[PDB]
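Trainee: Let me give you the structure first, and then I'll get to my questions.
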Amino acid sequence: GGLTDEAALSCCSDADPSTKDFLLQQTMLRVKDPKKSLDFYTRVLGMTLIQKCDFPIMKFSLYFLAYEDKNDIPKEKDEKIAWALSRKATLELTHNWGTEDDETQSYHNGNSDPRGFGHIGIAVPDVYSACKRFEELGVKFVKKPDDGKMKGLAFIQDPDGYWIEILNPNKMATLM
Amino acid sequence: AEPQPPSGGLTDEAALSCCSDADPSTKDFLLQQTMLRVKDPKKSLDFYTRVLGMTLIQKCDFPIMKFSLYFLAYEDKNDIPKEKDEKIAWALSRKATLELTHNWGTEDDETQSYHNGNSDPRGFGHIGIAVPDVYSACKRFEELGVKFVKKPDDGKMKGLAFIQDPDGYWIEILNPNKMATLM
Ligand SMILES: N[C@@H](CCC(=O)N[C@@H](CSC(O)OCc1ccc([N+](=O)[O-])cc1)C(=O)NCC(=O)O)C(=O)O
Ligand SMILES: N[C@@H](CCC(=O)N[C@@H](CS[C@H](O)OCc1ccc([N+](=O)[O-])cc1)C(=O)NCC(=O)O)C(=O)O
Ligand SMILES: [Zn+2]
Ligand SMILES: [Zn+2]
């Protein structure tokens, strides 16, 4: 069965002083087509492209997306890099050059075998109004808010089919 | 030239051409979690809290569906509310949390293991933690028996590391104030 609350806590340790100031900075996902992904994360989800890095020899680019005010992005190159990479909760989208031309290529979202990663999740003020707008924009849904068992929780998909949970923190406790 | 050239990297201009300003309806959206399935929650809780210094900020159990959820984050333990409902609203409104999904029974199934996304079929790559000193953090990780994908001075990007958790998910260990002098 599951762990009890006491057992789970016994498995946890206090933060060592050496981990002071550590922060969970990014989640990296590979994207087939950066044009489609950038449109989705900025226009549909409202994130900001805070940094773009290109690696010509290794043939890939990185796009960092985050919920930051665009006016906070530093102008200087090195300051910009340090600022973007010290923001909490960023998405690092990796574009391996040439995948958009390969009709037989697609990335795996982790929700069918083999499974592992499941989804990223965005907290919103109102799951119903967010999803009504997503519907109007033609967003693909795994789960609309009242579909299935948990009412008021949704799962949408990005252009690669990665699942994105849409949740209201103040309604999670009464889910079902 | 005649044939349509292969797609390559986007120019900075091409990338910005696909970006739209944020609609006001999304102004309070936040990136709250990354969900990873874990084979054994005991090993994962020990790793994330003892090795990486994260805090268990919420635990959820779903008896009928036979799974539990463990939320880990870099939060002060004293900020965790006492009441069950207040605790949930607070934990699920924190930015940058990890949601660990334990499907009951995987820990005793010797034929089972999750996939980390870095071998066929690929998708997800890694999570990343920003630290003040990659070399000192990785020296400690080595002392603790942490599995590495890339030590700080391994490969071309010196000063950047990748470690793995109990399920083999990759975790980047980076110092944001030195990333600009990489390459
Ligand atoms: N073919 C690869 C491409 C992605 C890739 O190679 N990423 C590398 C870290 S980049 C990186 O180090 O990031 C460097 C940087 C980022 C952002 C900035 N900035 O803020 O501007 C500046 C510099 C990597 O994973 N190395 C680990 C290993 O396999 O051992 C893939 O995963 O599909
Ligand atoms: N066998 C599954 C288990 C994990 C699982 O099913 N999680 C579901 C969201 S629970 C959830 O969203 O959350 C319900 C809740 C969480 C936290 C709190 N809280 O903070 O107390 C309260 C309530 C999910 O992925 N649903 C989409 C689908 O499969 O169609 C798997 O993915 O491996
Ligand atoms: Zn990364
Ligand atoms: Zn989730």
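The numbers used for chain A are those of Swiss-Prot, and the residues that appear cover 9-184, in sequence.
The deposited model was determined using X-ray crystallography, 1.7 Å.
The backbone N, Cα and C atoms fix where each Cβ goes, and this holds for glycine too.
Heads up, here are the entries from Swiss-Prot:
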| type | residues | note |
| --- | --- | --- |
| MUTAGEN | A:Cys19 to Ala | No effect on NO-mediated modification. Impaired NO-mediated modification; when associated with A-20. Loss of NO-mediated modification; when associated with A-139 |
| MUTAGEN | A:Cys20 to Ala | No effect on NO-mediated modification. Impaired NO-mediated modification; when associated with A-19. Loss of NO-mediated modification; when associated with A-139 |
| DOMAIN | A:31-177 | domain 'VOC' |
| MUTAGEN | A:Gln34 to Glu | Reduces enzyme activity by 99% |
| BINDING | A:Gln34, A:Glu100, A:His127, A:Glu173 | Zn(2+) binding site |
| BINDING | A:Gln34, A:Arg38, A:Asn104, A:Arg123, A:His127, A:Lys157, A:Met158 | substrate binding site |
| MUTAGEN | A:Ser45 to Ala | No effect on phosphorylation |
| MUTAGEN | A:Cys61 to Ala | No effect on NO-mediated modification |
| MUTAGEN | A:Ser69 to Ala | No effect on phosphorylation |
| MUTAGEN | A:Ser94 to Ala | No effect on phosphorylation |
| MUTAGEN | A:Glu100 to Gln | Reduces enzyme activity by over 99% |
| MUTAGEN | A:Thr107 to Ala | Loss of phosphorylation |
| MUTAGEN | A:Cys139 to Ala | Impaired NO-mediated modification. Loss of NO-mediated modification; when associated with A-19 or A-20 |
| MUTAGEN | A:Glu173 to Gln | Abolishes enzyme activity |
| ACT_SITE | A:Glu173 | active site, proton donor/acceptor |
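For each feature listed, report its degree of burial, its nearest neighbours and the pertinent distances within the displayed model.
Mentor: The Cβ neighbour count for A:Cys19 (mutagenesis position), using a 10 Å radius over every protein chain in view, is 21.
Less than 8 angstroms from the CB of A:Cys20 (mutagenesis position) sits no same-chain residue that is six or more residues away. According to DSSP, A:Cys20 (mutagenesis position) is assigned to coil rather than to any helix or strand.
Over all protein chains present, the Cβ of A:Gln34 (mutagenesis position) has 29 other Cβ atoms lying within 10 Å.
Within 10 Å of the Cβ of A:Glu173 (mutagenesis position) there are 21 other Cβ atoms, across all protein chains.
With a cut-off of 8 Å between CB atoms and residues at least 6 apart in sequence, the same chain places A:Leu183, A:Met184 near A:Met158 (substrate binding site), listed in sequence order. For the recorded site, A:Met158 (substrate binding site), the DSSP three-state label reads coil.
Remark: A:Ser45 (mutagenesis position) has A:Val39, A:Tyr71, A:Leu101, A:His103, A:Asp166, A:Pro167, A:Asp168 as non-local neighbours, by Cβ distance under 8 Å and separation of at least 6 in sequence.
A sphere of 10 angstroms centred on the C-beta of A:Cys61 (mutagenesis position) encloses 17 other C-beta atoms. The DSSP secondary structure for A:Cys61 (mutagenesis position) is strand.
Under a cutoff of 8 A between CB atoms, and with a sequence separation of 6+ in the same chain, the neighbours of A:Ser69 (mutagenesis position) are A:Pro42, A:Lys60, A:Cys61, A:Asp62, A:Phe63, A:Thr102, A:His103, A:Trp105.
Annotation for A:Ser94 (mutagenesis position): same-chain Cβ neighbours under 8 Å, separated by at least 6 residues, are A:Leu31, A:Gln33. Mapped onto three states, the DSSP output places A:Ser94 (mutagenesis position) in coil.
Taking all protein chains in view, 24 other C-beta atoms sit within 10 angstroms of the C-beta of A:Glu100 (mutagenesis position).
Under 8 Å, Cβ to Cβ, and six or more positions away along its own chain, A:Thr107 (mutagenesis position) finds A:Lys40, A:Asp41, A:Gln113.
Taking Cβ-Cβ distances under 8 Å and a sequence gap of 6 or more within the same chain, the neighbours of A:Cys139 (mutagenesis position) are A:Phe149, A:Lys152, A:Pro153, A:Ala162, A:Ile164, A:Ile174.
Under the DSSP three-state reduction, A:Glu173 (mutagenesis position) is assigned to strand.
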Trainee: Looking only at A:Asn104, A:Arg123, A:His127, A:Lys157, the binding-site residues on record, which one has the least crowded Cβ, with the fewest other Cβ atoms within 10 Å?
Mentor: A:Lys157
Trainee: At a CB cut-off of under 8 A, do any of the recorded positions A:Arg38, A:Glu100, A:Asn104, A:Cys139, A:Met158 come close to chain B? List them or say none.
Mentor: A:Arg38, A:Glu100
Trainee: If you check the recorded positions A:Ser45, A:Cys61, A:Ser94, A:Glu100, A:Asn104 one by one, which have a CB less than 6 Å away from any atom of ligand 1?
Mentor: A:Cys61, A:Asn104
Trainee: I'd like to know which of the mutagenesis positions listed (A:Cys61, A:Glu100, A:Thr107, A:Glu173) lie near ligand 3, counting only a CB under 6 Å away.
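Mentor: A:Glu100, by Cβ distance under 6 Å.
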Trainee: So among A:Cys19, A:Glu100, A:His127, A:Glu173, all listed as recorded positions, which is physically nearest to A:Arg38 (substrate binding site)? Use the C-alpha atoms.
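Mentor: It is A:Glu100, whose Cα lies nearest.
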